[PDB]
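Engineer: One structure is given below, represented as structure tokens, and several questions about it will come after.
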Amino acid sequence: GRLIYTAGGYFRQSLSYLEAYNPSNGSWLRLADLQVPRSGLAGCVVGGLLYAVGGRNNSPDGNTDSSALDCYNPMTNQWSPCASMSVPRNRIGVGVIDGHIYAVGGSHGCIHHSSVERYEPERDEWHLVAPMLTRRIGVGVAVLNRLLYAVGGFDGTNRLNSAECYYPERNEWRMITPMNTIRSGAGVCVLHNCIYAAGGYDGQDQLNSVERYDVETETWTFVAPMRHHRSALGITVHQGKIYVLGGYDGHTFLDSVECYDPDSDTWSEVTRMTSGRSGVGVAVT
Ligand SMILES: CCOc1ccc(S(=O)(=O)Nc2cc(CCCC(=O)O)c(NS(=O)(=O)c3ccc(OCC)cc3)c3ccccc23)cc1
């Protein structure tokens, strides 16, 4: 009975939506608005609480990058402010290891971060850990085998096919095999022991291609492409399937939600969001 939560996003301006999709019955839930609009944020869940991390308020009155961490309790339908990050991080990536949230990369103004910081919910504190080898905004993050992977992005000059791996016990980063495709703004997740990179922007076009990394063969392999080209898409895994939400296709802010079945290597349309948007944060609880 877990739900797919989508927070924030962008259509004409940054959005305040929190909505939840129930894949069992197809219902969409309209939940409490974020306290401040944001796009380019990431979502994650620790201990049944949903967290909205980073991003930016792109508004008619100006644009402000966010250092915010906000905590949503599904039992109370209430957002509460948590401790802010050391620095604003728009187009951030996040992963969770052992109950701690890692905020990876992103931008503050024209500064493209390589820094990474770790949130401990029991203490409501952030601390910096070792920075990545590469500055990355629009970065995808996946956690596998208690290791954290930072995939793709944009370093301020180069759009990246590179990826790297963080070892929390050693507090160090190592480059891994780069993807077949340059991707910023991709959806990155873990499914059945593989890291998936879906969509994104390769410097020329939004992408519908999807590739996955096998950590033991150290190889990236293309799988079935999605039905729509998407950059700045939301992504999550629910019941052994990947769900991708929204994104920009080069012309339209999509409302489409597709689902990847790894057993059949096929994508299907499962629902539409209540309105088209990109740059959402997504998580499941
Ligand atoms: C008409 C599109 O308007 C938009 C489109 C998205 C939005 S957002 O709120 O989701 N924030 C975000 C913006 C951009 C950069 C988009 C800049 C752009 O499209 O010109 C990202 N980077 S990207 O890797 O996806 C990309 C980069 C260059 C590009 O070059 C195209 C020439 C195309 C796409 C984001 C990556 C992750 C999360 C949020 C992102 C707001 C307005």
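Swiss-Prot numbering applies to chain A: residues 325-609, in that order.
The header says X-ray crystallography, 1.7 Å.
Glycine is no exception: its Cβ is also placed from the backbone N, Cα and C atoms.
I grabbed these lines from Swiss-Prot:
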type	residues	note
MUTAGEN	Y334 to A	Impaired interaction with SQSTM1/p62
MUTAGEN	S363 to A	Impaired interaction with SQSTM1/p62
MUTAGEN	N382 to A	Impaired interaction with SQSTM1/p62
MUTAGEN	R415 to A	Impaired interaction with SQSTM1/p62. Abolished interaction with SQSTM1/p62; when associated with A-380 and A-483
MUTAGEN	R415 to M	Impaired interaction with NFE2L2/NRF2
MUTAGEN	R483 to A	Does not affect interaction with SQSTM1/p62. Abolished interaction with SQSTM1/p62; when associated with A-380 and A-415
MUTAGEN	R483 to M	Impaired interaction with NFE2L2/NRF2
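Surface or core, plus neighbours and distances: that's what I need for these features.
Structural biologist: Long-range Cβ neighbours of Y334 (mutagenesis position) (same chain, at least 6 residues apart, Cβ-Cβ under 8 Å): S363, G364, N382, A556, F577, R601, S602, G603.
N382 (mutagenesis position) falls within a strand when secondary structure is assigned with DSSP.
Its Cβ placed at the centre, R415 (mutagenesis position) has 27 other Cβ atoms within 10 Å.
Cβ neighbour count for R483 (mutagenesis position) (all protein chains, 10 Å cutoff from its Cβ): 18. For the recorded site, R483 (mutagenesis position), the DSSP three-state label reads strand.
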Engineer: Rounded to an integer, what is the Cα-Cα distance in Å between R415 (mutagenesis position) and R483 (mutagenesis position)?
Structural biologist: 14
Engineer: Consider only the mutagenesis positions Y334, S363, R415, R483: which of them have a Cβ under 6 Å from an atom of ligand 1? Write none if no residue does.
Structural biologist: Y334, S363, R415
Engineer: Please report the number of other Cβ atoms within 10 Å of the Cβ of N382 (mutagenesis position).
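Structural biologist: There are 20 such Cβ atoms around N382 (mutagenesis position).
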